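Structure first, commentary second.
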Amino acid sequence: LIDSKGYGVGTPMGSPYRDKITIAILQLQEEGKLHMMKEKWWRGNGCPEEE
Amino acid sequence: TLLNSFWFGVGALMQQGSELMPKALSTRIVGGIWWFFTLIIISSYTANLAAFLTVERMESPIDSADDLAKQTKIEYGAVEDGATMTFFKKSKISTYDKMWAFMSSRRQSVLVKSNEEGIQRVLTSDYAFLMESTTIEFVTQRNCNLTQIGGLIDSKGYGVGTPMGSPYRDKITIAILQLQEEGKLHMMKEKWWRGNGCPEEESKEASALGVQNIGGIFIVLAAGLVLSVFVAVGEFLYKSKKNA
Amino acid sequence: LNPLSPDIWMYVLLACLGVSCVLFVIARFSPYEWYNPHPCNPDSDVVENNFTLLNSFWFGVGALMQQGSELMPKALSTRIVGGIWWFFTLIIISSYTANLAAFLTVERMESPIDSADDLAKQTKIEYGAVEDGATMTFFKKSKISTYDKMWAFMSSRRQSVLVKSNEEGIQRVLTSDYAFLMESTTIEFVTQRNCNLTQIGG
Amino acid sequence: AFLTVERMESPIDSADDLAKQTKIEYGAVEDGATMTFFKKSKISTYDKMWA
Amino acid sequence: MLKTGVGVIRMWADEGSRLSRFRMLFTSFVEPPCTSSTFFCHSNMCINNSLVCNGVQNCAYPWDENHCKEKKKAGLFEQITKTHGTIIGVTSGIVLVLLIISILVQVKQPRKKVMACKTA
Ligand SMILES: CCCCCCCC/C=C/CCCCCCCC(=O)O[C@@H](COC(=O)CCCCCCCCCCCCCCC)COP(=O)([O-])OCC[N+](C)(C)C
Ligand SMILES: CCCCCCCC/C=C\CCCCCCCC(=O)O[C@@H](COC(=O)CCCCCCCCCCCCCCC)COP(=O)([O-])OCC[N+](C)(C)C
Ligand SMILES: CCCCCCCC/C=C\CCCCCCCC(=O)O[C@@H](COC(=O)CCCCCCCCCCCCCCC)COP(=O)([O-])OCC[N+](C)(C)C
Ligand SMILES: CCCCCCCC/C=C\CCCCCCCC(=O)O[C@@H](COC(=O)CCCCCCCCCCCCCCC)COP(=O)([O-])OCC[N+](C)(C)C
Ligand SMILES: CCCCCCCC/C=C\CCCCCCCC(=O)O[C@@H](COC(=O)CCCCCCCCCCCCCCC)COP(=O)([O-])OCC[N+](C)(C)C
Ligand SMILES: *[C@@H]1O[C@H](CO)[C@@H](O[C@@H]2O[C@H](CO)[C@@H](O)[C@H](O)[C@H]2NC(C)=O)[C@H](O)[C@H]1NC(C)=O
Ligand SMILES: *[C@@H]1O[C@H](CO)[C@@H](O)[C@H](O)[C@H]1NC(C)=O
Ligand SMILES: *[C@@H]1O[C@H](CO)[C@@H](O)[C@H](O)[C@H]1NC(C)=O
Ligand SMILES: *[C@@H]1O[C@H](CO)[C@@H](O)[C@H](O)[C@H]1NC(C)=O
């Protein structure tokens, strides 16, 4: 990894939905869903080959 | 004989020659090829063994914690009741719970007390200590005989805190995001996390072949002689019965 | 003698004293080895072997230096000794040639330090400077990343490597692995008055 | 000599070692976030990749 | 590098910081030139001969204990010792038996005109 960006749910300039989604996102990282959602879509269709 | 022709094969494979003396033009073509078969094999054995001893390219064990889930011979580790240990015991991914399945059932030794104490278990045993990913990058470049295998399991994040409701949450967020893109926040990382001289490794001359390198030959040599005595008594029984 | 450790050279010569004697024991023990070299009407007490203790011991060395011999292992009991002692030889010589082709290329693959950029890597070779001279003041306000990294050693590890005087600085090079940094003229005076020293770099 | 040179040859391996390989050409999307990163970078290897 | 003749080092601590540690090391030294029984440390010093190879690196770099250790030689004899020396002699206990028995077989049993069984 060269740079470190970060994606993010946006919001208008000054909004309660900035903060109360931040509470919600941080729960999904620790519950393990936000990693499990990554392995639903970014998992490929049969590459394995055992190298 | 069938015995004589089979001690022309081995007698020309170890390059000593023999007495069996291929005399016909039909047989010498076999001798003209089987000699050439030998002279490439030995000259590719000597050539390749002179490549292992001049460029050591050592391989590794475990390279990804999924493959560390299989290795029962290599024990795991964690700091005692830190963030790392609390991560596995409430994890859901089947490989990570199976990594907890080792450390729960066999606690007693593998869940060490401190991070500084956790390094010495790796340094003096077959240990697989699991700490924060920054502290690895500090330890690895200050102690050049260590490594980081694997990648990133969880994704935490550090952060400048603030009281509950403050303007200094937002106006530092503007300030932090500028330092990432200006490149200072990476440059500050290479000031402190850069180690003091870890390229101390290169292709070193082997200095010897020892019994640790070539010792299997003396095992092959001793096993050949013990086999020969069992063959030596074999004719002694075979000839005497046919003598009688 | 270097590419094999001095216990291997003792273990080889002990094996050559061993395997030659074991082949000698089997040769006057095997029944299918007593042959008749008789050109005429055979079978009149002229059945012998070839293997003395001298002959079996010049089959050991004769197969160790890879020249072969005439002693001609004929019985199935003796050829198994010949089938292993040949294989013992073919690994030793192919590990002598392979390792000696590692000593002669690692000494070629190495380059001596010839440029302070390559002295920036060598943590095993310590730096040096006169104490608070023009040289030390140059690095601590330098800007080139290699030179600041050379200051990064001497700042953090001061204590021994930043010696007091130039005459004292020569003796650190003369008695250790030291990389003393003085003025370029004084090197050209010291080097030609003390012939065991050198100037590496530019 | 053939069997030790090919062992001494290492793969491409970390963009610092891609800074040396002039025989292997670089790439970027045209005027994306990636291209704008290198042209204002400060790290000497990355500016040399922009070079 | 106290210039004068004696030194009177002081520790001060209290109820607040009773637990504190330090460990000194002094050394008498005279400026150059330097006579016998004085290892001339290159640090503008001259220390006593008793400080040579004792274990303290006084003229701060280890000049006295550097270039000072008794070692040994004979890499052929650096292994005639405990276990590794025995396993040479264990096999030497094998090979010497294979030699003396190979003396008796050649002397007692000839090669010319004899029956087809002997040997041990
Ligand atoms: C732990 C393991 C221990 C096992 C014990 C090992 C023991 C092995 C023992 C081995 C000794 C004997 C085998 C070789 C024969 C020697 C040749 C010779 O001297 O003349 C022979 C001629 O025989 C012939 O006429 C045919 C020769 C060509 C083929 C040889 C047999 C191939 C067996 C291939 C593999 C062989 C075995 C390979 C073993 C791995 C003598 O023949 P004869 O017997 O005098 O004839 C009898 C006639 N009569 C009744 C009228 C008197
Ligand atoms: C009296 C006899 C003397 C003759 C001398 C000859 C010397 C050389 C003369 C000329 C050099 C040869 C150049 C031709 C190119 C080879 C073609 C090739 O690809 O390999 C060929 C193999 O067979 C061969 O390699 C042919 C040459 C060796 C013939 C047999 C040995 C000679 C025996 C005597 C020498 C030792 C005794 C010494 C004699 C004193 C064919 O390969 P392929 O099957 O098509 O591969 C495809 C198969 N696949 C699709 C599954 C992969
Ligand atoms: C006539 C015979 C009597 C003996 C005379 C021999 C003549 C020559 C005499 C001396 C030559 C020199 C000595 C030879 C060995 C070297 C010493 C050594 O350390 O090497 C080995 C020890 O070897 C063993 O301990 C093996 C156990 C006994 C040998 C069994 C041979 C086959 C048995 C019957 C065959 C049955 C037939 C077939 C049926 C299956 C190394 O072992 P290690 O534990 O790995 O070392 C640990 C170090 N490390 C981990 C760092 C590497
Ligand atoms: C007439 C005879 C014909 C048969 C030929 C078949 C040949 C095929 C050969 C080997 C078979 C290869 C298949 C794979 C098995 C290998 C595993 C193994 O056994 O290794 C064993 C050793 O090595 C041996 O003891 C085996 C060789 C015996 C002596 C060689 C004589 C070969 C026959 C005559 C050839 C003469 C010339 C050829 C012309 C005849 C393992 O050793 P270990 O006991 O575990 O040691 C433990 C110590 N340790 C813990 C420190 C490690
Ligand atoms: C390819 C297969 C061939 C197999 C043939 C094998 C034998 C070949 C036959 C003959 C060749 C010579 C035999 C020497 C073998 C071992 C010696 C040794 O390991 O070297 C050591 C000493 O070696 C020497 O320097 C010379 C020998 C020392 C004399 C005392 C031992 C000899 C006595 C009887 C010996 C036998 C005792 C057991 C039997 C009674 C190391 O050398 P060095 O001193 O460190 O060199 C100094 C320079 N340097 C420090 C800068 C480097
Ligand atoms: C080469 O690496 C191995 C593996 O780490 C070292 O073996 C360990 O060394 C430590 C320190 O002596 C011991 O506490 C362990 O018990 C050893 N483990 C095993 C399995 O042997 C070995 O010491 C290293 N080589 C050197 C010369 O240090
Ligand atoms: C690294 O480990 C090896 C153990 O084989 C040891 O010899 C070496 O001194 C260690 N390096 C440091 C800096 O402790
Ligand atoms: C250079 O080498 C040694 C010091 O290692 C010294 O004894 C020798 O006299 C010197 N040679 C000269 C000054 O010619
Ligand atoms: C200190 O000096 C004396 C005389 O110079 C010398 O013998 C020795 O090194 C020291 N004294 C003792 C008693 O060891």
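Swiss-Prot numbering applies to chain C: residues 556-757, in that order.
From the backbone N, Cα and C atoms, a Cβ is placed for every residue, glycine too.
Recorded in Swiss-Prot as a mutagenesis result, C:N751 to Q carries the remark: Loss of glycosylation. In the three-state DSSP classification, C:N751 (mutagenesis position) falls within coil.
Within the same chain, the residues at least 6 positions away from C:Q621 (variant position) whose Cβ sits under 8 Å from its Cβ are C:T644, C:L645, C:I648, listed in sequence order. In the three-state DSSP scheme, C:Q621 (variant position) falls into the coil class. C:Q621 to R appears in Swiss-Prot as a natural variant; the accompanying note says: In RNA edited version.
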Count of other CB atoms lying within 10 Å of the CB belonging to C:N751 (mutagenesis position): 6
